[PDB]
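Before any comments, here is the structure.
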Amino acid sequence: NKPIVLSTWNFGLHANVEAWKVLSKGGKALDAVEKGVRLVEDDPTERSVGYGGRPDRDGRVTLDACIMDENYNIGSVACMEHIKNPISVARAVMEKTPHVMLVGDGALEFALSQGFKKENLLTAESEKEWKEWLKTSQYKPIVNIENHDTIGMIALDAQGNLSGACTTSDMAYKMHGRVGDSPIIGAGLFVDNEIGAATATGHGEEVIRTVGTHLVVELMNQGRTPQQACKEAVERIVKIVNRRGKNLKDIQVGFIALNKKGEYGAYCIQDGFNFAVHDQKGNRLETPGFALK
Amino acid sequence: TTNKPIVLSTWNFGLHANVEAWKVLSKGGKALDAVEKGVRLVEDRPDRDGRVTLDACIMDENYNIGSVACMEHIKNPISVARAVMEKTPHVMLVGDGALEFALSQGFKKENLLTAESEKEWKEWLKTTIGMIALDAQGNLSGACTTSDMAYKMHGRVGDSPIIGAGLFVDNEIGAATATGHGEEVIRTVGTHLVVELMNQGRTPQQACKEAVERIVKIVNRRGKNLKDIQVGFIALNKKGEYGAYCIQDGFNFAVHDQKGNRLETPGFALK
Ligand SMILES: N[C@@H](CC(=O)NO)C(=O)O
C-alpha cells in the first residue's frame, strides 16, 4: 500500500527520511524523490564519505542523473561538471526545456542559466586517490556495499502516482565523457504510472545493454510481481553475460521495483546489494536475493 | 522459410544506404559490417551555437553496443561508435571525451560546418538514418546516425545514440530502429518496446503497430495532440519477416532482400 518509497543503498536509506516527510504529508512523488536525493547531495557528512565525489580518469567529477514523473515527463543530464545538485538540474531540463537530455558543457551552461552555482566537487582525498590510481591506470570498476555512489529512488505517493530519480558520479576513473545507465530512461530508471517503476544500480554498461528498468517494468506489465520481474530481468542479464563470453563475477546488477499497488521487490546478480524501503511501518534496509550463488 | 539476407532502413534515402549494405550482405558478409557501411554512406544543421554535433549508435548480434553523442569534428560517428563498442570498456561516450577517443583511434579531425550551413545558422539567429539487417548466417545488427541538431540547445541528445530508444537488437528475437521526434522515442523506450513485443509473440508488423498504439495512448494521457508527435519503427525478426508502423503518414522505408531493394509505406495510426 501507500505512500511508499524505495531506494538503492545506504544513501537511499538516508534519502528516504526526507522523501518520507514529503510523502507522509501528502506530497507529490516527484517532489519527494527530488527532495530525498537533495538531502544527500547537500549533506556534507555524506559528501565527506564520497557521495557524488568520484572523478573520471581526467580527474573530473562528472554526474549522470535523471528523473521521471507519473506521466512520462523526463529530464536528464549526463557528464555534468561543477554542479552539486544534478537531480534538480534534470528536473529543470524536464520542466523548462523541450528536451529530455543535455550533456557535457551544454548541461553545465543550462545549469548556470537556471541559477545553479559552480563548485568544486573534488575533495583532496579523492584527488589524492586519483593521482595514485593514475600510476597504473588499471580500470577495474566495482559496485558493492563498500564501493557505490547511486541513489535510484522510486516512490508511490498518496494519490497513487509513481515517480523516480537516479543519479551517480560513478564509475571512478571512467573515460572522460563516459555515460552510464543512471541518466538513460529505461536503463537506470523507468516509471509507467499504469504498471510500476524500477531503478537500478551496478555496472551501467550492462544495464544499458539490456534496457534493464524498462524490461523490469514490462515484466510487471506481463503479470510478474515486482520481485519476480526484478529476478527475471537479472536472469536475462545472466544469460547475456554468458552469451558474451564474460564472467558473471565481474558484473553486479541490482534492480528494485514498485508496482501500482505499492507492492515492492528487488533482486541482483550478486550478494552485496541492499535497498531501503520506507512505508507506514518505518524505514528499513533490506537485502534481496541474488543469482550468483 | 527464412528470408535472408535482408536489410531495412528509414526514409527514402534508405534506398541508397541499402545498396551499400547489400554489397556486404550479398557476399555473405556480417550484418554488423553491412549496417556500418550502410549508414557511413549517409555520413559521407548545427546546434544554436553554430556547432555541428553528431550522435550514433551500433548494436551487433551478441549484445555488444557502442554509442557517441554530441561529438564534434568527426565525419563518421557510426564508426567511432563501433570503436567504443570494440575498443573500450564503455558503451557510450559524449562530448569532448568522444572526440578525444575518436582522435586516439586515428579518426581525422575535420571541420563539419559547411560554408552555407554557417550562413544559414547566422540567418536563423536573426529570425538521420536507422538501419537493421539480417545476414546470411542468420544474425542481426543495427546502426543509426544523426547530424541535424536543428538549432537545438548545445548538448541536447535525441534518441539516435540511446540504446532501446533509437535502436535495439536482440539476436534471439529481432531488431528495431525508430524514426521521428527523439524526445518521444526516448521517453517511451520505443525500440526496446518493439522488440519485447516480438518476444511476446507478435510479428514485426504487429509489434511496430502495437508499440505505436501504446505510444498514442501515452501521448493522449500527456494532453498532447497527436498531430504534433511523430514516432515510427521498422522491425525485423530472426526469420526475415519485417514491418513498419507510425503515428502519422508520410514516412517511408527501404527494404532490400533477394527480391531487390524497394521502398515501402507502412501503416499509420492517425487517420
Ligand atoms: N550504475 C552506475 C554505477 C553504480 O551503480 N554505482 O553505484 C554506473 O554505471 O555509472
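Residues 48-340, in that order, are what chain A shows, numbered as in Swiss-Prot.
Header lists the method as X-ray crystallography, 2.1 Å.
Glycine residues also receive a Cβ, built from the backbone N, Cα and C atoms like all the rest.
Sequence annotations record features per position, and here Swiss-Prot assigns active site, nucleophile to A:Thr197. Note on A:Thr197 (mutagenesis position): other Cβ atoms within 10 Å of its Cβ, all shown chains, come to 29.
For A:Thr248 (substrate binding site), applying a Cβ distance below 8 Å and a minimum sequence separation of six or more within one chain yields A:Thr55, A:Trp56, A:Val190, A:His195, A:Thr197, A:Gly199, A:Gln299, A:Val300, A:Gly301, A:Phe320. Annotated substrate binding site per Swiss-Prot: A:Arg225, A:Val226, A:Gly227, A:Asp228, A:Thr248, A:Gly249, A:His250, A:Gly251, in sequence order.
The mutagenesis experiment A:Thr197 to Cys is recorded by Swiss-Prot, whose note states: Strongly reduced enzyme activity.
By a Cβ separation below 8 angstroms, chain B lies close to these of the recorded positions A:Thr197, A:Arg225, A:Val226, A:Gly249: A:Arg225, A:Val226. Close contacts with ligand 1, defined as a Cβ under 6 Å from any of its atoms, occur at A:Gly251 among the binding-site residues A:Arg225, A:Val226, A:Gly251. The number of other Cβ atoms within 10 Å of the Cβ belonging to A:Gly249 (substrate binding site), over all protein chains shown, comes to 29. Working note on the binding-site residues A:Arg225, A:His250: by count of other C-beta atoms within 10 Å of each C-beta, A:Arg225 ranks first. Comparing local CB density within 10 A for the binding-site residues A:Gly227, A:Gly251, the maximum falls on A:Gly251. If you take the C-beta of A:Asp228 (substrate binding site) and look for same-chain residues 6 or more apart in sequence within under 8 angstroms, you find A:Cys213, A:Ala234, A:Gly235, A:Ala247, A:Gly251, A:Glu252, A:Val254, A:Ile255, A:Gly259.
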